[PDB]
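**Student:** This structure is in structure tokens; I'll ask about it shortly.
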Amino acid sequence: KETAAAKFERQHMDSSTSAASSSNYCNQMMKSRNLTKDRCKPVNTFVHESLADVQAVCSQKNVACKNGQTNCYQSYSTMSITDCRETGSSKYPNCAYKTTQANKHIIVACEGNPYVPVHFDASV
Ligand SMILES: [Cl-]
């Protein structure tokens, strides 16, 4: 079984680019991060910052999670992110995503020792 921290990295980290450079980014990344294997994951955000910078959010601003838990943290800085969401043309096995690039604060849920991101809650 994948660890929670490892799953977060696979689903949400893309430090290799500064930003999505085209409309096909999400189609490509959703496939390669294995988020379309058996069904199309409907919504997924990638963060275009270093792993260290995202990990550091777990010692930034403590805020409530949407679900009412208290282990969420909001980045002090905006970060480059890409939101990927399925479009109406999407039909497994031919998933199709809209790519939306933005610079926004991220909110992550943190757990463990080391205390690291395990869920992507939202951007603001
Ligand atoms: Cl997400």
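Chain A uses Swiss-Prot numbers throughout; the residues present, in order, are 27-150.
Every residue, even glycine, has its Cβ placed from backbone N, Cα and C.
Quick paste of what Swiss-Prot says about this protein:
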| type | residues | note |
| --- | --- | --- |
| ACT_SITE | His38 | active site, proton acceptor |
| ACT_SITE | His145 | active site, proton donor |
| BINDING | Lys33, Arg36, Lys67, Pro68, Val69, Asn70, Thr71, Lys92, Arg111 | substrate binding site |
| MUTAGEN | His38 to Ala | Loss of activity |
| MUTAGEN | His145 to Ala | Loss of activity |
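Show me how these features fit into the shown structure, please.
**Tutor:** Classification of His38 (mutagenesis position) by DSSP places it within a helix. Long-range Cβ proximity for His38 (mutagenesis position), meaning a same-chain Cβ under 8 A and a gap of 6 or more residues, is found for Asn70, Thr71, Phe72, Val73, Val80, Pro143, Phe146.
When secondary structure is read from DSSP and collapsed to three states, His145 (mutagenesis position) falls in the strand class.
Neighbours of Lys33 (substrate binding site), defined as other CB atoms within 10 A of its CB across all chains, total 13. Reduced to three states, the DSSP call for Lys33 (substrate binding site) is helix.
All chains included, 20 other C-beta atoms sit within 10 angstroms of the C-beta of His145 (mutagenesis position).
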**Student:** List those of the recorded positions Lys33, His38, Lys67, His145 whose Cβ lies under 6 Å from any atom of ligand 1, in sequence order, or write none if there are none.
**Tutor:** none
**Student:** In angstrom units, rounded to an integer, how far apart are the Cα atoms of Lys33 (substrate binding site) and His145 (mutagenesis position)?
**Tutor:** 9
**Student:** Between the Cα atoms of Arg111 (substrate binding site) and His145 (mutagenesis position), find the distance and write it as a whole number of Å.
**Tutor:** 17
